[PDB]
2 protein chains.
Amino acid sequence: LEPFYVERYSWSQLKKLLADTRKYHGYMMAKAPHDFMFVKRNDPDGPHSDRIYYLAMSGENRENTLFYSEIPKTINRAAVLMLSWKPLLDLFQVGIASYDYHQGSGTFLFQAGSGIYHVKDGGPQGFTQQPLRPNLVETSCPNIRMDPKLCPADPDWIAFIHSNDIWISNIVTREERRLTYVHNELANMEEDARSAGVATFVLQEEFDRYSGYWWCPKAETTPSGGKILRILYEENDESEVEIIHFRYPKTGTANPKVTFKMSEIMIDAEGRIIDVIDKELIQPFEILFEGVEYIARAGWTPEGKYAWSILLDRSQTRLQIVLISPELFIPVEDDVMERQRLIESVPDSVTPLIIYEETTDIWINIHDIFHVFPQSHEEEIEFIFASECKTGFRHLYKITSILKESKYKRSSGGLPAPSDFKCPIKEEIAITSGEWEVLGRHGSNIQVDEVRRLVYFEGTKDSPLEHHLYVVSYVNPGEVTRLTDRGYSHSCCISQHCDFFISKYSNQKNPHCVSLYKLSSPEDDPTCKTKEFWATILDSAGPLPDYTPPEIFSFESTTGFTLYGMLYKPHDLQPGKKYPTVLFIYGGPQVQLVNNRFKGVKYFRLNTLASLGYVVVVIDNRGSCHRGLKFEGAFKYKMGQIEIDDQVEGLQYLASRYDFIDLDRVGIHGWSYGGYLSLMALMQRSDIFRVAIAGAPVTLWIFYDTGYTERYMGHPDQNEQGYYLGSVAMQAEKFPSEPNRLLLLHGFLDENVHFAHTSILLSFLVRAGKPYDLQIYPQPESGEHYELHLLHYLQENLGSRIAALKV
Amino acid sequence: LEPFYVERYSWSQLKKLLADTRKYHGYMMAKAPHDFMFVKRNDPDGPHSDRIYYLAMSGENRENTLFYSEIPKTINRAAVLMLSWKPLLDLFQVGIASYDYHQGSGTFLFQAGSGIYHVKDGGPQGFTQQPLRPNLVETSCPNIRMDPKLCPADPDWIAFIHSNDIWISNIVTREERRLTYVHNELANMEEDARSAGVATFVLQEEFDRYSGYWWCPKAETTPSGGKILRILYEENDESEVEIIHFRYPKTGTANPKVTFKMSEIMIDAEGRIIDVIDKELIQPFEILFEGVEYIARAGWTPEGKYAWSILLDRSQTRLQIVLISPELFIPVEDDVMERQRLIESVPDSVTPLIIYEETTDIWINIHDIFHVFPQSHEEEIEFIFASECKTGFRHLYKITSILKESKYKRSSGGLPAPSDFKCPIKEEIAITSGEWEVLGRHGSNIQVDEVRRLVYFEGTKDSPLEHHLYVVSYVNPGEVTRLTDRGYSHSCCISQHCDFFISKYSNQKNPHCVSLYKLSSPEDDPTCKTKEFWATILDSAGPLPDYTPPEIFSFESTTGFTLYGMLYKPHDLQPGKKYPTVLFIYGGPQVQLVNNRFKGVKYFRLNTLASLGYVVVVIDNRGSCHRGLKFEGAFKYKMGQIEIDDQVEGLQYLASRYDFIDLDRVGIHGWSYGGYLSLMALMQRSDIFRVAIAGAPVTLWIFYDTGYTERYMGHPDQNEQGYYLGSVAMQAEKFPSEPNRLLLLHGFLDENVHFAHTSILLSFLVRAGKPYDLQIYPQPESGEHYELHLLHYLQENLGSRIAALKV
Ligand SMILES: *C(=O)C(CC)(CC)C(=O)Nc1cc(CN2CCN(Cc3ccc(Br)cc3)CC2)cc(CN2CCN(Cc3ccc(Br)cc3)CC2)c1
Ligand SMILES: *C(=O)C(CC)(CC)C(=O)Nc1cc(CN2CCN(Cc3ccc(Br)cc3)CC2)cc(CN2CCN(Cc3ccc(Br)cc3)CC2)c1
Ligand SMILES: [Cl-]
Ligand SMILES: [Cl-]
Ligand code: NA
Ligand code: NA
């Protein structure tokens, strides 16, 4: 077996090769249709049953905007119907990321650039046949308005954030009122570190929560003829949180001081504000919710009788679903005389209600699944929730909880015990089960059909390489019925009326498609669900000829799990020759790289590496996503210690199976946790790995945030050895004494993994007498430079003939 | 002619080679004896005429401290007397950079670490024969005290800076009093940006002025029996000066707002403070000193009748020597009623006195030469000054100026004209002349013998490669007499009594020596000066065998100047072979690299390069030091444009003269302006230069300070093209498209040439699609890493066989 050497291109020739083969900019295709919504026409004489609204990007150099399409009552089943995209909005006098809608009025609300706009379609006023003009919500606010939301109780009112405070605005009367006076934009960021209605850094970055306020969905009527609207909101104080060059709670240090507040808004009979009463909790947040760090999720019950909240402790091993009555809130009064009367006036029976609680030795994984049924009995609440805590796989559970009067009484003048607010669980039926998970993140949710008493959900039952749509009953659970076709992975939106679903689907060979599917039952059994192809929304471009996709492989690991991987064979594969191998890696939690999805957009350059004569390998090691909580928990307290074993094991599996892998010329490369592991690979296994290109590596776990690090590694005092061994900066001495094996890539203004990680690693590498190569990216045309430098670095120090002579 | 290839050592082998050959740490030898002072014994029966005091480092791992040595009345001229070093101070209960002394009391004052200390020797109390105990000046000041100075009028009092304010302290009574209340350490650096008695950044960095206050050398007696002491001081406001991550006035932006203040200190008959009156100028600084940016130098006349100051304009093309009477200062009064009486009470004849003024089209070069003779007539002042403005070479001039009453009268209530304070010049004799300069920087000054009416000075008369001591009359100037021996460069201290001088001397082959020389006249002519070797103070270690020094060469440049250089021939020079060449460069103003001095300490690694088989070249291009103002002015408004022409010219001179220079493998390398020029070399002349290693390069002249940039390049608006063409960051497109030719080295916390220069160059290189290599030094063991990486980089991309195959 002779070694294959890649063609030694010049820097200009590589720049040319990259530019000629490039087809997407910023690793981004035009946004496929998303954020679907079905509205019924209700026109017996007309040809259409529904109108669907959705956000999409019409072309490559185009802005994301609202379109609609017509769903016909019948179809020509010999033909294939391609639904035409009708633009909902007219061109402006600036792209839309999301939108709101109020079923009963037709009112859309959305932000596009600086403006907040609205239109009407599909309410009482009917359905347009031409693009509507977006109506600007006018303002006297100087700065950009963020996070607009329609009030579901009254579609004339909206709320939004401006300079970290909550405002409301009427789109008909033009009235505009500030609700919170927590932040003062004249005062500096060190003194005034408070905010209302806004999720702080860790909650956005690590818990995927981007909003901090929620409208009450119903309006309390007043005797006068007017009403009371309500906004539940989070209020954060970040004074004690560490500063960096904004507020970044690094692991071990303080998180924000948080609480719930409520804004009570009296409107008169003609939509004019009478008064605004800002209301705080009756007792402090620390007393009523013992041991809670993070407000993970929040909202209201369907009838708006209670506010709900999913709450976590600092260790992220205890979740609590807690109902909060509006009566727990009293007006803010710095006068202690009036305040004391308000505390005593609120009943003792009015108390927080912990309707659910769960624990784990691994960690809680927050998701977006939580459905509350209409309240039939006064002293019971019925909901569906998902959890990994019973069986180690995320499954749906229907839970009924009893709303007891609490044993703790506030009149006694003491503090409540740890479990005085715990509601008894009457019932707890398992809706799904097995060695597979329900998906509750990244758009995956559930659609509950309350009529037929079913629940649609996404899951990994057929395969961990494919997401599929399933349906099952929630009263008499049993037969789980797959609705999506095997051989693709699916991301699905189900109509609110539960008679259609859309699926965005792909596999390794075929690009993304979006298609509409009609749902129906057989006449003999309404429980049984079948689907029929109705129409195409987005048609695939087809298997483009210049991308050769990889093969999914697997191997039985000595760890006792099947580990999956991807293999890009070199193009023009020569007989009796061995090729240099690049291992692309991420390897951290909450990500799966290996599945039956199209990888020719984001990872197109793994194919480009294969075209030059590199074997490219990717392996989902233990800790990675979609394999259950036990598989994920493998590296608890042990980050860095187990990942490379699985990579090396999978690499040796391929070497014995394929003679064309040259194990003497193996490189490794990743970004973020991938960069971290690329450093760990060269440190621990320099026998295996010739070169490591670490992009934006975590080098020091004490420099990363609370929400992420503490979930997987705990508090630093309780894991002194894990933090030391897991931090590559502390082990600089263990890097190679050869140069041309280590390359560090990092941006200067990266606010996720700070440059500090790279610079402190550089600091200790220099003190340890070790060589490194470095590229920096200070503050479009630089993804070009990165790709260029990477090909050149691999060529010069791994792939080419010159590289072998260099050692 | 076959190419020689350097031995390809591994990274570990290079680290070993560097460690084995290393003999100094941080490019620093132990400090040779400096800051000399001669005190007469005045003991007719005893064997010694003088005691000399001086600062020195006794060994390598040792602190800089005060020693003394005994100068005998006679010597054994057959033998060579090596003076023993006697320690002046005892070990403490922490090194000394400088000291003060009060002739008439014996009082030394010095800072060592945090403490300010004092001892006595050589006054009325006599001469110790054993180490004295340093006496701590006690304090209630919390923070470190800076810049201590004895009051020459009263050796009981000192002054010092504490938290940017001037304090005084009595070393006998222990009284301690704050004089200025300008800075408040509780208030932050953005709000309170004021300071007193302290030179701001640009004055320290670019004008070598480190102090901002000066004691009046005489004490005004009061009727009571007490007296008045005076401190002239600079007061700076840096509010409008730009901030960076301290106050850095970048070119084009505002410098500090400056003025003169005076502290008047009434002491009673027993050394106790009665009162302290803080006094400001009668009219603003901007009115009295029209067009002055920088207070370059300041002090007092010998009798203390006037304060003096050397003042510059923003362009640094107009110097003014200005006398300032204490009567120009009035007490500070925010009450306008009392203030108005004080303004009218001061006479109109009391006015600033511009005793000298000069201009140039090139630039003024500040120096430390300024001697004022005792005032014989009431309306005349007599002084020696040095200047390049008459002839383009720095020469000494004796000037007599007439102290006129000013035509401008303050009672009129108008502002003064541009030239109303100009004093008529009665006389202006040239003391020296020719195509050579007097030296007035870096310790070089003049010693004026007022008895014999001579002046000792350092100069370049015998050679621009050697500094020498000369003497000449200042009444009847003529025969300039060299006192130092040819074949060495000399740095000299002359005794205050003008009967001895010490010289620290070296040449290319022999390390530094320090020797004492006795001065005397022939009996027939007191004007004629001769010298005799008296004793050795520091003996040279001798030509150490592992350093081969370079040869000084020269060549007649087409520019019309003789340009000098240094050549390190490769060791073990083989016949009929050509060697790779490294050009070491600085090339900026105010530096000369090429002279007859020992280069085996600071530039020892140029020899180490020669030992591996590199030709090392150094060339003093136009703009560099010690060749006159015309030679220096060559690159005015044109930095970057002319330097590399001279380097390439000198390189081609050597190539035609020596066949062993391989012009196909020429590298360039420098730090600071050298790094800047290394970038300019690869940009302009990639035909000549294969590789460029730029250390801490200036890449953008608008990012550098006012004092330096504007002196050589003017204000950016008046030189738009020079700034653009001189800034390498703006011309990233002109760098090579080949990799392995450009290497950038920069510290992260460099506060002279900021990292910003490198990062913005990196920014534009990435946008231009250009390759670079980078090493960073974030925040002893790293000069090791730099040297290691440089040898390896030259080896891999210039010197070795692998480097030639790589292209
Ligand atoms: C990790 O999670 C983070 C996101 C938080 C970093 C902490 C991450 O994913 N980073 C990441 C970085 C890059 C590199 N780009 C960063 C931005 N930079 C902009 C810029 C602007 C101005 C200047 Br002067 C310089 C730079 C451009 C560079 C890229 C990616 C995306 N992945 C890269 C790897 N890729 C596979 C692959 C493999 C081989 C080759 Br050749 C090409 C691609 C998958 C996507 C993420
Ligand atoms: C230019 O004027 C400046 C001073 C203001 C820079 C703007 C300059 O002279 N710089 C300069 C830098 C170095 C390099 N050292 C910088 C400090 N650094 C400390 C450090 C601490 C912690 C860490 Br983690 C990293 C780094 C160490 C590196 C050196 C010098 C001195 N000259 C170097 C060149 N030398 C000749 C020479 C030639 C070849 C070889 Br091999 C070795 C030496 C002359 C002295 C100045
Ligand atoms: Cl079941
Ligand atoms: Cl003369
Ligand atoms: Na996120
Ligand atoms: Na200086």
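The numbering of chain B matches Swiss-Prot: 48-140, 164-315, 329-862, 870-897, in order.
Determination method: X-ray crystallography, 2.8 Å.
Using the three backbone atoms N, Cα and C, a Cβ is placed for every residue, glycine included.
Contacts of B:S755 (mutagenesis position) defined by a Cβ separation under 8 A and a same-chain sequence distance of 6+ are given as B:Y669, B:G671, B:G778, B:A779, B:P780, B:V781, B:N835, B:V836, in order along the sequence. The active site, charge relay system feature in Swiss-Prot is assigned to B:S755 (among others); the stated evidence is a curator's inference.
The number of other CB atoms found within 10 A of the CB of B:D833 (mutagenesis position), across every protein chain shown, is 15. Residues or ranges marked as active site, charge relay system in Swiss-Prot: B:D833 (among others).
Counted within 10 Å of its Cβ, the other Cβ atoms near B:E275 (mutagenesis position) come to 16, all protein chains included. Listed in Swiss-Prot is the mutagenesis experiment B:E275 to K, annotated as follows: 13-fold reduction in affinity for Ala-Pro-AFC; no effect on subcellular location.
B:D451 to F appears in Swiss-Prot as a published mutagenesis result, with the remark: Reduced dimerization and reduced enzyme activity. Sequence-distant contacts (6 or more apart, same chain, Cβ under 8 Å) of B:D451 (mutagenesis position) comprise B:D278, B:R380, B:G523, B:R524, B:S527, B:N528.
B:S755 to A appears in Swiss-Prot as a mutagenesis experiment; the accompanying note says: Abolishes activity; no effect on subcellular location.
Secondary structure at B:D788 (mutagenesis position), taken from DSSP and collapsed to helix, strand or coil, is strand. Of all the Cβ atoms in the protein chains shown, 19 others lie within 10 Å of the Cβ of B:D788 (mutagenesis position). Quoted from Swiss-Prot, the note on the mutagenesis of B:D788 to A, S or V is: Strongly reduced enzyme activity.
Annotation of the mutagenesis experiment B:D788 to E in Swiss-Prot: Loss of enzyme activity. Loss of dimerization.
Annotation of the mutagenesis experiment B:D833 to A in Swiss-Prot: Abolishes activity; no effect on subcellular location.
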Note = Students should find that the Cα atoms of B:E275 (mutagenesis position) and B:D788 (mutagenesis position) sit apart, in Å rounded to an integer, by 10
Query = Near ligand 4, which of the mutagenesis positions B:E275, B:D451, B:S755, B:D788, B:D833 have CB less than 6 Å from any of its atoms?
reply = none
Note = Whole-Å Cα distance, B:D833 (mutagenesis position) to B:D788 (mutagenesis position), is 14
Query = What three-state class does DSSP give B:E275 (mutagenesis position)?
reply = helix
Inquiry  = Please report the three-state DSSP label of B:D833 (mutagenesis position).
reply    = coil
Ask   = Any idea what DSSP makes of B:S755 (mutagenesis position), helix, strand or coil?
value = coil
Inquiry  = Please check the gap where 23 residues are unmodelled: Cα of B:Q140 to Cα of B:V164, in angstrom.
reply    = 11
Query = Ignoring the 13 unmodelled residues, how many Å lie between the Cα of B:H315 and the Cα of B:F329?
reply = 7
Message = Could you tell me the whole-number distance in Å between the Cα atoms of B:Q862 and B:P870, where 7 residues in between were not modelled?
response = 11
Inquiry  = Suppose we screen the mutagenesis positions B:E275, B:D451, B:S755, B:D788 by Cβ distance to ligand 2 with a cut-off under 6 Å; which survive, in sequence order?
reply    = B:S755
